[PDB]
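Notes follow the structure.
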Amino acid sequence: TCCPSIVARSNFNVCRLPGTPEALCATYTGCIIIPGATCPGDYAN
């Protein structure tokens, strides 16, 4: 997963702590799900 604003990630790692799919947090946090290709150059955080 790759998130822009650091804070957005902090929540993505916290929302995923429990039983939540990256999709449920990626939206509440603002991160994206990628099967590979590492992260972009403006959303790496």
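Numbering, chain A: per Swiss-Prot, residues 2-46 in sequence.
For this deposited structure, the header notes the method as solution NMR.
In case you wondered, yes, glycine gets a Cβ from its N, Cα and C as well.
Every protein chain shown contributes to the tally, and the Cβ of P22 (variant position) ends up with 10 other Cβ atoms within 10 Å. In Swiss-Prot, a natural variant is listed as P22 to S, annotated with the note In isoform SI.
Secondary structure at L25 (variant position), taken from DSSP and collapsed to helix, strand or coil, is helix. The natural variant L25 to I is recorded by Swiss-Prot, whose note states: In isoform SI.
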Does anything in the same chain, at least 6 positions from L25 (variant position), have a Cβ under 8 Å from its Cβ, and if so what?
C16
